[PDB]
Each structure stands twice: as structure tokens, then as C-alpha cells.
Amino acid sequence: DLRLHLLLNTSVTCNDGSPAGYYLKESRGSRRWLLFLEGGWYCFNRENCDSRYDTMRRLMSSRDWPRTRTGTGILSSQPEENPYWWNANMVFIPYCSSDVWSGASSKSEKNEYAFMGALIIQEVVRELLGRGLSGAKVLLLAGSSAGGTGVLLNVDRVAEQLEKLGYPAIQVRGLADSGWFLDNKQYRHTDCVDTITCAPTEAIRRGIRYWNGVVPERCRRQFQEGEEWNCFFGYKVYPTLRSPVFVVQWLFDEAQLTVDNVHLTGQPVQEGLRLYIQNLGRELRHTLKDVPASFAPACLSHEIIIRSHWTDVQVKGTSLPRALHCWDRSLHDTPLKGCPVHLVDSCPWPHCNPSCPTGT
Ligand SMILES: O=C(O)[C@H]1CCN(c2ccc(Cl)c(C(F)(F)F)c2)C1
Ligand SMILES: *[C@@H]1O[C@H](CO)[C@@H](O)[C@H](O)[C@H]1NC(C)=O
């Protein structure tokens with residue numbers, strides 16, 4: 001079990017001004033730290049955020065958080081469930097800022113809600129330094145869905161924070177799960193009227209302004225003012241990052257298909273939709289060709305790494321826990337015999353990989 005700590009700096013808050021926080025299970029005598037960013041959509045205007053506050057309040061407030069959580073998947077301390085990092089210090093950072101971990105804006109007389117995701121990460125890191133993180137060798141910033149994009153947006157800022165604080169020996173790395181989106185055309189066009197079916201480019205263009213969102217500096221310098229939304233898209237921000245980042249991404253991610261206004265009904269798939277889905281998977285594969293540490297199975301699914309059965313999927317015969325272990329070996333101070341790190345399916349249709357999650 002991981003135990004809740006609300007941030008001592010109560011200026012760093014969830015959307016409604018309640019303190020943000022983190023859940024921690026220490027492993028003395030491990031110098032590995034895993035800091036995991038939770039996902040769960042976002043809200044990009046007052047109207048949608050008010051609705052989210054009414055029926056998704058745990059994603060906007062710490063008032064009702066439990067005092068513990070059980071670590072699962074990559075956050076499990078059992079080797080059977082987590083062959084990769086079962087002995088690590090484990091941190092789960094709840095997503096309560098609704099901003100894709102990008103915001104640096106407090107609640108004020110001008111702002112109904114605080115969007116502080118980027119500051120929450122920084123504050124968690126600062127407070128953990130006093131609880132053992134100062135002795136770390138590796139800090140893996142991991143996250144799923146909105147938290148996977150959060151890793152891309154924040155890993156280099158964590159690295160720079162630790163450098164500036166006088167901790168150059170902590171190696172900061174990122175693990176971005178289900179956060180690698182395409183700013184593509186919807187299958188059928190919707191106007192951006194609510195959250196889940198707003199087209200990707202429009203959702204981020206609106207959100208970055210509403211959240212006062214911040215993006216990595218090198219990417220900001222490329223796209224410049226008014227175009228920083230581009231830096232939420234993995235294929236554009238990734239080449240600008242300095243920290244090692246391992247990318248986990250289903251080729252047919254259900255959240256990608258949702259923002260693309262595709263709903264698979266179990267009904268027969270007609271030619272236009274078949275072509276749309278095949279081209280989506282091919283585009284995703286193309287964007288990963290030059291990502292050396294990646295795991296991209298040809299499945300229709302959502303979010304892998306904190307599920308208890310995350311061990312089961314394989315690409316080319318290699319599981320994600322194995323690929324992550326191979327990645328660790330590759331970052332010891334040339335490819336490794338039988339220990340691959342670039343694992344992207346080539347087959348063109350969901351579930352062409354037999355190891356895809358069954359949905360059971
Ligand atoms: O948390 C979650 O379940 C998912 C839901 C969709 N989502 C997300 C995150 C980043 C970006 Cl860039 C985009 C998009 F649509 F603009 F591409 C969507 C995280
Ligand atoms: C709390 O966080 C804010 C924003 O990150 C910062 O300006 C302030 O100095 C912090 N407070 C303390 C006591 O460190």
C-alpha cells in the first residue's frame with residue numbers, strides 16, 4: 001500500500017483549491033524512484049469543468065481521496081506482478097488539475113479553478129528530496145493517458161529542477177504510456193462542443209490558453225508564441241527532449257479514436273472506416289520509427305502500465321517489463337543480444353497481435 005501525503009505547500013493545489021498530494025511506498029536500500037502521473041481526460045472551459053466537478057470530483061479535488069492506495073502493475077511491489085521494478089520506491093501522483101499536467105495557474109478572483117499540474121510535479125519532487133529522493137540514482141517519471149503526455153511535457157523540467165537544486169547524479173528518465181497522440185483529422189467532423197469528441201488540435205489550442213499551460217522550452221522555441229499547442233503532440237515534442245524517454249502506445253488507442261469521433265459498434269466495419277483505422281495505425285507506426293525505446297502493440301485498448309495484467313502483452317515475443325529491463329541495461333554507463341528495446345507492431349488491424357488485452 002502507498003500512503004497519501006498532501007503537499008506541505010498548500011499553495012500548490014488541485015482544481016478547487018484543495019491541496020494536491022502524492023501516495024508513497026518507500027523501499028529503503030533502493031535508489032530507484034518511480035513517480036507515476038495518473039490520467040483522466042481534462043477540461044478546457046468553465047462549462048465542461050463545472051460538469052466534471054459535479055460527477056468526476058476526485059479528478060479535481062483531494063477532499064475525498066483515501067488515505068491509501070494499492071500499487072498495481074508497474075507500481076506493484078510483487079515481482080510476479082511487476083518483473084521490472086518491484087523493489088523501487090513507488091509514488092502515485094493523482095491527477096487533480098485537469099490540464100494534461102501542463103498548468104501553472106492558481107485559483108484567484110479571475111480564475112474559478114487552479115490549473116497547476118506542472119507545479120504539482122515540481123512540488124512533489126521537492127518534498128520527496130527530503131524523504132529519500134536525494135539519494136536516488138534513477139528517477140523514472142512515468143504516466144498513463146493524460147499522464148503519459150504529462151511525462152513528455154515535464155520530464156526535462158524535472159531534470160532541470162534537480163540540476164538547479166544541486167542533484168546532478170540523479171538520472172531522470174521518462175516512461176510515457178498512452179500519451180502519444182496524433183493531431184489528425186476526425187473520421188466524422190464534430191464541432192468542439194464538449195470534451196471527449198473535440199478534435200485533438202482544437203482541444204489543446206483551447207486548453208493551453210485556459211490552463212496557462214507550459215511546454216518544454218526547446219519545443220516552445222521552435223513553435224513560438226501562439227503555437228505551443230504543438231508541443232502536446234509526442235511526435236513533435238519528443239525530438240526536442242534531452243532525457244531518455246520510453247514510449248508505450250497502442251497503435252489503435254481508444255482515446256485517440258474517441259477524439260477522432262470513431263465508435264466501434266461491433267457492427268460490420270465499412271470501407272471508409274476500415275481505411276481510416278488502417279491509416280491511423282500506419283501513421284502511428286511511422287511516428288515511432290525513430291523512437292529507439294518504444295513498445296507499440298497493434299491493439300484497440302487504453303492504458304497499460306498500472307493494470308495488474310500489464311505483463312501479458314508481447315510484441316515480437318517480448319513483454320513490456322522485459323523491454324523496460326532491456327532499456328535499463330541499455331542506459332548502463334550498441335544493441336543487446338536477445339534484449340530488444342524497439343518493439344513496434346507492423347500488422348495493420350486491431351488484435352492482429354494475439355496477445356492484445358481481451359477486454360474480459
Ligand atoms: O487521460 C486520458 O484518458 C486521455 C484522453 C485524451 N487525452 C489526450 C491527451 C493529450 C492529447 Cl495531445 C490529446 C489530444 F486529443 F489532443 F490529442 C488527448 C488523454
Ligand atoms: C509554494 O509553491 C509556490 C509555487 O510553486 C512557490 O512560489 C512558493 O515559494 C512555495 N512555498 C514554499 C513555502 O516553499
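The chain as shown is numbered from 1 upward.
The deposited model was determined using X-ray crystallography, 1.2 Å.
Heads up, the Cβ atoms here are built off N, Cα and C, so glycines get one too.
One mutagenesis experiment named in Swiss-Prot is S145 to A (Swiss-Prot position 232), and its note says Abolishes enzyme activity. Unable to mediate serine depalmitoleoylation of WNT proteins. Counting only same-chain residues at least 6 apart in sequence, those with a Cβ under 8 Å from the Cβ of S145 (mutagenesis position) are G39, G40, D177, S178, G179, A255, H302, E303. In the three-state DSSP scheme, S145 (mutagenesis position) falls into the coil class.
The feature active site, charge relay system is assigned by Swiss-Prot to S145 (among others).
Taken from Swiss-Prot, the feature active site, charge relay system covers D253 (among others), and the record attributes it to experimental evidence. Around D253 (active site, charge relay system), the C-beta neighbours below 8 angstroms that are at least 6 residues distant in the chain are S178, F181, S301, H302. In this structure, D253 (active site, charge relay system) is part of a beta strand by DSSP.
The 10 Å shell around the Cβ of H302 (active site, charge relay system) contains 20 further Cβ atoms across the protein chains shown. Look at Swiss-Prot and you will find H302 (among others) tagged as active site, charge relay system.
Only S145, of the recorded positions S145, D253, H302, place a Cβ under 6 Å from an atom of ligand 1.
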